[PDB]
Amino acid sequence: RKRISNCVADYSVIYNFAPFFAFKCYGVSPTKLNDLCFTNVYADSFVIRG
Amino acid sequence: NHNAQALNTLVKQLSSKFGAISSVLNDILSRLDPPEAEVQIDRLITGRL
């Protein structure tokens, strides 16, 4: 678990990273993350079967 | 007194959610896609009507 705060967030690197297999957002629209402001950001990573 | 009570209640009713994500239209518009906005907007419309 990683906590992200007190920084400027850019999400172009997300598309630059890899040709994603899946990209699903629930509370927000993926094309409008560029215009929102958030209190805290939590980053969680692990490995799962395909 | 009755007129003031009625007007105050009517203006107070604008802060209800009616089972939606938020009670402000601008927040809904600026956080979502039009295809996913009608579902939220309908509840507010019905409550205010």
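The residue numbers of chain B are those assigned by Swiss-Prot, with the residues present covering 953-1001 sequentially.
Structure determined by electron microscopy, 3.2 Å.
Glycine too: its Cβ is placed from the backbone N, Cα and C atoms.
Under the heading of natural variants, Swiss-Prot lists B:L981 to F and annotates it as follows: In strain: Omicron/BA.1. Taking Cβ-Cβ distances under 8 Å and a sequence gap of 6 or more within the same chain, the neighbours of B:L981 (variant position) are B:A989.
Sequence-distant contacts of B:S982 (variant position), defined by Cβ-Cβ distance under 8 angstroms and a gap of at least six in the same chain, do not exist. In this structure, B:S982 (variant position) is part of a helix by DSSP. Under the heading of natural variants, Swiss-Prot lists B:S982 to A and annotates it as follows: In strain: Alpha/B.1.1.7.
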